[PDB]
There are 2 protein chains.
Amino acid sequence: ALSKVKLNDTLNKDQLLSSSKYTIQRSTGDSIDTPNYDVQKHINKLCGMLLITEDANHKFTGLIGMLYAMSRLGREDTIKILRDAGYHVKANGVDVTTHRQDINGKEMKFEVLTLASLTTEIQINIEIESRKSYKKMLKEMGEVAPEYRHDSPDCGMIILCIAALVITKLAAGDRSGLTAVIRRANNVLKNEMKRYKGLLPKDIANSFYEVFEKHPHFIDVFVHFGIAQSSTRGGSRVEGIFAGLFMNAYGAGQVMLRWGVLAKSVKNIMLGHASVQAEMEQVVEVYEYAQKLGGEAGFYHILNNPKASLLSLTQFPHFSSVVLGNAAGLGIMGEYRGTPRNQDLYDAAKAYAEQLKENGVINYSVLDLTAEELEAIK
Amino acid sequence: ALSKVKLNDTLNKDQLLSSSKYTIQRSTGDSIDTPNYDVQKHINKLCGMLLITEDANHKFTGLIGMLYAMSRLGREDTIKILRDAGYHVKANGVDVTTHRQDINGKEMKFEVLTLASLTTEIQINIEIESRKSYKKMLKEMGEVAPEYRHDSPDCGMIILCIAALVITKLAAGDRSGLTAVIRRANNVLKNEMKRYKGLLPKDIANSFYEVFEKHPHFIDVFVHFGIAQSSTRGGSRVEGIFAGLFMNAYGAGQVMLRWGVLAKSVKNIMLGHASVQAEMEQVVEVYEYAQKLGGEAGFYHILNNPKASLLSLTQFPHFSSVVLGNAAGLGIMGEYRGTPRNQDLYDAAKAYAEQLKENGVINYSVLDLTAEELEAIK
RNA sequence: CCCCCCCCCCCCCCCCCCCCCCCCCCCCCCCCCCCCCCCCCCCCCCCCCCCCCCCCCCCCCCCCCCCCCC
């Protein structure tokens, strides 16, 4: 039987990768500073002082944001995440210490954290700039409010909202989605931007891009923090904003699967072409693989998961061309810079998709109309 | 019943080989230097110093790359791999030692590893050349960056990417795919080649070819390392590149199975010929055997697995000729130097495959079009 | 190799209920006859017959696999 000449390559590769009986485990490099629940308020305070500082130095904002995420996860969950990702980690306990020094010829007391990644002088400088900005703002408006202060319990999660946007755009492979991050951070979080003068989306976003490029285990820690944060029973409005922006990253790097489902839904005719029909068996294999993976597959491209390549549809040039053409005709492809490699199928699918919007007829069979007196109403 | 005159030779041979109750186990030769997680940073450092050295001596790059792979696997997993492959191994512990010698009439301290395969003088020379190249580059551009240094944590995995390309081309039986390796290593890893002056794809590829020819157990260790590396939850971009290039080796040496599936998919008419139909029963037996093997069968030809011959379709000259002709007509066979041994079936299949691309009609039955007003739109 | 776009979400109105209504109610013990069952005839079996018998070892050719692109 010719119908039995089949190779389930996608499923076979998944079975090969998921039944490995040997494991590697990597070295993160320097010791990882793992804060616990104890210093969560101090890290949030540090984030607030970074936010209330106009022209803030956001060189360490990504590092502090990851510290905040790790303190909300806790030491035990963070360490377990790092083992499960397959990393050798030398965990550093983070505790609060007091430092007295003479700036402006005066003895003043400073409360800092013992971090190998973030030096004490840097934390002192952050606090000093925050104090200068705070007193300037107090002079220029008289009295401060809970809105304008480092004590707000959402100061860390605003920074983590910027981080969530950067995560949504990480699948592009570089800092190319920075403009989209800045735009969406102006639309979302506009009241916050009016609130905090040091909330500079570009600087914070560049800091998070940099920290994710340096430490690829921070991407893992942040994704699992965002899954744990979105697994709560509730929260504040800023935490809801973060959860909404973090689910915006689901399926990032896999737009062609969604656009193929859309091309099927609008019943594009070019899906019936002979070459597309030749590829349908394997494209269906890919879709069954994706829906077998389930929810974990939505962050494969963010995380640089090795099995991300198994979700690709570009190995089906005709189907991919029809899908891209349907997206182009429906006016959703935008500035997507993936290119069709079958120009004729792309053009035909685009033409039909454009024809779809102009036309359109009601299908009365999908309802339960027993008696159709609608003909007389015409 | 004439339909009961059948021999399931492929399944019977597989059952014979998989139910063996006696096992051989071989001798690897010299002692195998098995590094553990401890010296992973040192091996990665050695790889980085090899990469930053223009006109580098890549005679030992394959050996060092295998050392890096074995250190990411660890001593226990590497030793277990070597037992499971059926080898007597005398494992050598690898540890770091300090060596002081007088070069340029100065006492300087050198940090090396105790390897029976790689002598101390060789490691010292690698470090000395790296230092010369580093100072020359520093002079010619002023200040170095994390991009240009041995401390980058991906220096070993770039070398292992070259190794992955060599693995993809190992099924050709010799160093014939070296040009393809060099081309794909220029396309992929182009930013890295701009980054590292000692990244010479030809030299590294020849080193890995040589190490795989000398030690066939390194092929086993590397394949299982690449399966364990692709079984992680995530990583950096270079690790993702490695995983993508290592899945490029899946099914290597078995192109005719994939091309037969493709010939079935495009509905080549010559599959209905009388002789092809005579062979269909056994070719279907081969396909069921492949899909019963599953994912493990994708590396049978790389590994020189004995059961690789059971996946061959060349014992079916007419089916193979139709498959090769379909590939030739579709313009994918390229410079494949397997030859059809039924010229007429090859020519007929090629002619029909060429006819396929020019023609092509939409099959509206595969959609769910309840009402087809498309006839009026023509 | 892969990837590449865009995108927070939400937003209205709204307590519920409201009546009437206990149920039941009569008549009526049941039974009632006739009838033991059985009953004859009949041992069973009965012949013939060992089985087997020829011819015949089997085998015999050819053939590693792979090879592209990504």
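Going by Swiss-Prot, the residues shown for chain A are 2-379, listed in order.
Structure method, as recorded: electron microscopy, 2.9 Å.
Cβ coordinates come from backbone N, Cα and C, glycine included.
Going by Swiss-Prot, these are the annotated features:
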type    : residues        : note
MUTAGEN : A:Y23 to D or F : 65% loss of transcription but no effect on replication
MUTAGEN : A:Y38 to D or F : 45% loss of transcription but no effect on replication
MUTAGEN : A:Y69 to F      : Increased transcription and 50% loss of replication
MUTAGEN : A:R132 to A     : Almost complete loss of viral RNA synthesis
VARIANT : A:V267 to I     : In strain: Cold-passage attenuated
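Annotated features taken from Swiss-Prot, shown on the structure.
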| residue | record | DSSP class |
| --- | --- | --- |
| A:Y23 | mutagenesis position | coil |
| A:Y38 | mutagenesis position | helix |
| A:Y69 | mutagenesis position | helix |
| A:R132 | mutagenesis position | helix |
| A:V267 | variant position | coil |
Distant-in-sequence Cβ neighbours of A:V267 (variant position), under 8 Å, six or more positions away: A:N327, A:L331, A:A354, A:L357
Winner by Cβ contact number (other Cβ atoms within 10 Å) across the mutagenesis positions A:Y23, A:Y69: A:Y69
Cross-chain proximity of recorded positions to B (CB under 8 Å), evaluated over A:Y23, A:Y69, A:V267: A:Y23
Shortest C-alpha distance to A:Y38 (mutagenesis position) - which of the mutagenesis positions A:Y23, A:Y69, A:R132: A:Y69
Separation of alpha carbons, A:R132 (mutagenesis position) and A:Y23 (mutagenesis position) (Å): 54
Among A:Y38, A:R132, the one of these mutagenesis positions whose Cβ has the fewest neighbouring Cβ atoms within 10 Å: A:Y38
